[PDB]
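Visitor: Here you go, one structure.
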Amino acid sequence: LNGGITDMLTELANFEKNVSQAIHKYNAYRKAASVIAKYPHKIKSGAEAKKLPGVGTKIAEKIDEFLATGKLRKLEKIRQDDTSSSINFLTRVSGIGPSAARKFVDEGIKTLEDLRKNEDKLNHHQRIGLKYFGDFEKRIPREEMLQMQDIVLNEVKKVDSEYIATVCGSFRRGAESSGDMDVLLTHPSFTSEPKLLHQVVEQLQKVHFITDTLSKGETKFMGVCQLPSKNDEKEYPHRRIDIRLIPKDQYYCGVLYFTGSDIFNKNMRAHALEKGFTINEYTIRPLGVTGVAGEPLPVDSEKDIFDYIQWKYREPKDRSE
DNA sequence: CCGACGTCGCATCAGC
DNA sequence: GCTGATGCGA
DNA sequence: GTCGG
Ligand code: NA
Ligand code: NA
């Protein structure tokens, strides 16, 4: 419908983030693309688009040029710019952000082939990113996520039967494919007021599900994993997996949040204000008359939170908005 | 006109 | 060596 | 770049 326009805007968004280092303009272009992607008519003028929340003057001007000519002069130029297109491209490697990519490109390093010739100039994280460059840009079909979940719930339970683990993200909401796996972990010995994460990571490296580590501390693990290769069949791609340990009395707040979607969370947080509650990723708190937040309220399920705000429990499946 | 635009854990850097 | 800033991804 | 106090 408006694929032309939203690829244009998404492409422009990337140059802002990666080359210009203008994070807010990146987010403006993305938000403009989203609204346009949802617009159920083929757009005829920038004026038509400007009416949508997140489309201003400059993007209207650009939509008009694209409609009249089928291209954007600035984008054509940017796209053919040797420096910018390389900087933009290197940020596709996980761990190479806009600043490292600018440095690489300053000293001549432009391509994966170049990154490969200069491993010693990469931190740990960036090497992993480079190694799994193709695998990381693949999506993960739901089927494989169920298999991955099977493994993670098994090996958690097998470390200590009292752990609670939940695979969140769009997967929890029923999505047909995911970008990564987001695992939220908790245990009744850990509240707000030991080795609980290391032990679980250890078990998953021990049965060869976890294959690499990006980062790991007391509360959050970022790394890589892979389903076991079925007899003589082709090996599965390597996948991104995060695991976070969350205090028991903040866990359901964490699950609700990390399940999303972003839009859904936005609605609920708003609805929660007008009902006198502040909900962050951690806690739900009451708001006194002058706007001052009281003690985090006890939460023992996702549902407890909905109750607090006089809303009816909605399944992850329908938390689309 | 002009500031907000999310916030934070971890790894690694810059400064002392 | 320690502490805070910054880059990064989410 | 867009919005809104
Ligand atoms: Na507008
Ligand atoms: Na990157």
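We number chain A the same way Swiss-Prot does; the residues here are 11-203, 208-335, in that order.
Per the header of the entry, the method used was X-ray crystallography, 2.4 Å.
Cβ coordinates are placed from backbone N, Cα and C, and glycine is handled just like the others.
OK, Swiss-Prot features for this one:
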- A:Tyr39 to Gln: Abolishes DNA polymerase and 5'-dRP lyase activity (MUTAGEN)
- A:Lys60, A:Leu62, A:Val65: Na(+) 1 binding site (BINDING)
- A:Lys68 to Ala: No effect on 5'-dRP lyase activity. Decreased ssDNA binding. Loss of 5'-dRP lyase activity; when associated with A-35 and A-72. Decreased ssDNA binding; when associated with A-35 and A-72. No effect on structure shown by circular dichroism (MUTAGEN)
- A:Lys81 to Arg: Abolishes ubiquitination; when associated with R-41 and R-61 (MUTAGEN)
- A:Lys84 to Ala: No effect on structure shown by circular dichroism. No effect on ssDNA binding (MUTAGEN)
- A:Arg149, A:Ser180, A:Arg183, A:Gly189, A:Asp190: dCTP binding site (BINDING)
- A:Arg149, A:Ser180, A:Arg183, A:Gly189, A:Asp190, A:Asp192: dGTP binding site (BINDING)
- A:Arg152 to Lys: Slight effect. Abolishes methylation by PRMT6 and impairs the polymerase activity; when associated with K-83 (MUTAGEN)
- A:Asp190, A:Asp192, A:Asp256: Mg(2+) 2 binding site (BINDING)
Visitor: Take the mean position of the Cβ atoms of A:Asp190, A:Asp192, A:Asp256, the recorded Mg(2+) 2 site. Which other residues of that chain put their Cβ within 8 Å of it?
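Guide: Not counting the recorded site residues, we get A:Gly179, A:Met191, A:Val193, A:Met236, A:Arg254, A:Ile255, A:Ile257.
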Visitor: I want the residues beyond A:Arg149, A:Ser180, A:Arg183, A:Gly189, A:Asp190, A:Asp192 whose C-beta is within 8 angstroms of the mean position of the dGTP site's C-beta atoms, in chain order.
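Guide: Here the non-site neighbours turn out to be A:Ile150, A:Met155, A:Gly179, A:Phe181, A:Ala185, A:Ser187, A:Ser188, A:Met191.
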Visitor: Determine the Cβ neighbour count for A:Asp190 (dCTP binding site): the number of other Cβ atoms within 10 Å of its Cβ.
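Guide: A:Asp190 (dCTP binding site): 17 neighbouring Cβ atoms within 10 Å.
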Visitor: Taking the 4-residue hole in the deposited chain, the Cα-Cα distance from A:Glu203 to A:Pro208 is how many Å?
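Guide: Roughly 14 Å, rounded to a whole number, separates the two Cα atoms.
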Visitor: Give me the CA-CA distance between A:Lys68 (mutagenesis position) and A:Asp190 (dCTP binding site), in Å, as a whole number.
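Guide: Here the two Cα atoms are 35 Å apart.
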Visitor: Distance between A:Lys84 (mutagenesis position) and A:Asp192 (dGTP binding site) at the Cα atoms, whole Å?
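Guide: Approximately 38 Å lies between the Cα of A:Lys84 (mutagenesis position) and that of A:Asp192 (dGTP binding site).
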Visitor: Would you count the other C-beta atoms found within 10 angstroms of the C-beta of A:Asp192 (dGTP binding site) for me?
Guide: 21
Visitor: Of A:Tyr39, A:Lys81, A:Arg152, A:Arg183, A:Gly189, the recorded positions listed, which put a C-beta under 6 Å from ligand 1? Please answer none if none do.
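Guide: What lies within reach of ligand 1, judged by Cβ under 6 Å, is none of the recorded positions.
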Visitor: Can you list, in sequence order, the residues of the same chain other than A:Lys60, A:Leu62, A:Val65 whose CB lies within 8 Å of the CB centroid of the Na(+) 1 site?
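Guide: These residues sit around the Na(+) 1 site: A:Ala42, A:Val45, A:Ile46, A:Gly56, A:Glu58, A:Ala59, A:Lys61, A:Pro63, A:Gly64, A:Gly66, A:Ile69, A:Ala70.
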Visitor: Return one of helix, strand or coil for A:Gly189 (dCTP binding site), based on DSSP.
Guide: coil
Visitor: Rounding to the nearest whole angstrom, report the longest C-alpha distance spanning A:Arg149, A:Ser180, A:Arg183, A:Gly189, A:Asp190, A:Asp192, listed for dGTP.
Guide: 16
Visitor: Going by DSSP, is A:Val65 (Na(+) 1 binding site) part of a helix, a strand, or coil?
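Guide: Assignment for A:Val65 (Na(+) 1 binding site) reads coil.
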Visitor: Where the distance is taken from Cα to Cα, which of the recorded positions A:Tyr39, A:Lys81, A:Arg183 turns out closest to A:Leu62 (Na(+) 1 binding site)?
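Guide: Sorting the recorded positions by distance from A:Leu62 (Na(+) 1 binding site), the top entry is A:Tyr39.
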Visitor: A:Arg149 (dCTP binding site) has how many other Cβ neighbours within 10 Å of its own Cβ?
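Guide: Counting Cβ neighbours of A:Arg149 (dCTP binding site) within 10 Å gives 13.
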Visitor: Rounded to an integer, what is the Cα-Cα distance in Å between A:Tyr39 (mutagenesis position) and A:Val65 (Na(+) 1 binding site)?
Guide: 9
